[PDB]
Every structure is written in C-alpha cells, then in structure tokens.
Amino acid sequence: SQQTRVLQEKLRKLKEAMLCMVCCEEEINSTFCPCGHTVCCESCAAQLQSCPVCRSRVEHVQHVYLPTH
Amino acid sequence: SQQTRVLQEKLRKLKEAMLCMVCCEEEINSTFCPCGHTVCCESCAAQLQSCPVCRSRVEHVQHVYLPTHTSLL
Ligand SMILES: C[C@H](CS(N)(=O)=O)c1ccccc1
Ligand SMILES: [Zn+2]
Ligand SMILES: [Zn+2]
Ligand SMILES: [Zn+2]
Ligand SMILES: [Zn+2]
C-alpha cells in the first residue's frame, strides 16, 4: 500500500544516515575526539587533521561499537 | 498489507537498537572509553564504573554526535 512506501522511505533514510559522510559506502564506526562528531568510517577518519563537521582539531579517533552495526 | 507489518517491525527494531540498553528510554549518545562500546544515554553512562557489554573499567565517557540523533524539535 502507500503506507508500505512511506515505511520503506523511513527505513532507507535511517540506513543512509548511518553511512560515512565522506565515502558514502561504509558504516560509521569512528568518533573524532574530543569534539565527538561520529560521522566517518575508520578509513576516512584516519586521514583527517580537523573534524569535517565543526573544524575542531582531531586529537585522536576512537573506534565505536554500536548496536546498529 | 502483511509487508506493511514486516516493515513496521524492521523500523521498530532499528529504532530500539538506537535506545540506551540500560534505561530503554533515551537515545544512545555516549561511548565508554577505552573499550568503545556505545550503548548508553549520558545519564546511565555517568553511573556505570564498568562497561555493561564487556565489563572493562570505564576510564571516561565521550559524548557522541550521531547523524541519526532526533529530538522533540
Ligand atoms: C535493550 C535494547 C536497546 S539495544 N538493542 O541494546 O541497543 C532495547 C531498548 C528499548 C526497547 C527495546 C530494546
Ligand atoms: Zn568512509
Ligand atoms: Zn567535530
Ligand atoms: Zn539510559
Ligand atoms: Zn565495553
């Protein structure tokens, strides 16, 4: 029904929001510290000096284990 | 249809996986360091000396800003 289409759209947008903002292919599993932006996969995060969201210096990258993984 | 019910169930399980594993009421927004388990809201994370998944000692809690986050706004 049209309701099935609405739910498919919500599921798709939620799943897309869990993907890396840089490569768009891998799941987000890394946090820039200390700002806390958790927007990249480990490969894209490893190469950044500053947070791509807030420009704060990245002191280190913390790997995150999320239940949604 | 039956597929509407299947999709509602998938959506519910995905939304539940984003809720704190301790209180079940607030969104996950905190990481236990150094283990990395990201399973609690900031209120439950502040009260745990050991990670509830792996029992590693919590040295500190890192707040996480996730693109999936939602609010009353
Ligand atoms: C305990 C889980 C959360 S999870 N999968 O550990 O992150 C849960 C929370 C709220 C309702 C149902 C189930
Ligand atoms: Zn990436
Ligand atoms: Zn940042
Ligand atoms: Zn909680
Ligand atoms: Zn842990």
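Our numbering is plain: 1 for the first residue shown, then up by one each step along the chain.
Each Cβ is built from the backbone N, Cα and C atoms, and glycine gets one as well.
Quoted from Swiss-Prot, the note on mutagenesis experiment A:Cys20 to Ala (Swiss-Prot position 387) is: Abolishes autoubiquitination. Annotation note: A:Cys20 (mutagenesis position) sits in a coil segment as assigned by DSSP. The Cβ of A:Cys20 (mutagenesis position) has 19 neighbouring Cβ atoms from other residues within 10 Å, across all protein chains displayed.
The annotation that Swiss-Prot gives for the mutagenesis experiment A:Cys20 to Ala (Swiss-Prot position 387) reads: Abolishes ubiquitin ligase activity.
The Cβ of A:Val22 (mutagenesis position) lies under 8 Å from the Cβ of A:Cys40, A:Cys41, A:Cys44, A:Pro52, each of which sits 6+ residues away along the same chain. According to Swiss-Prot, the mutagenesis experiment A:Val22 to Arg (Swiss-Prot position 389) carries this note: Inhibits LDLR degradation.
Record note (Swiss-Prot), mutagenesis A:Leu48 to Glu (Swiss-Prot position 415): Inhibits LDLR degradation. The unchanged residue is displayed. DSSP assigns A:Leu48 (mutagenesis position) to coil in the three-state reduction, placing it in neither a helix nor a strand.
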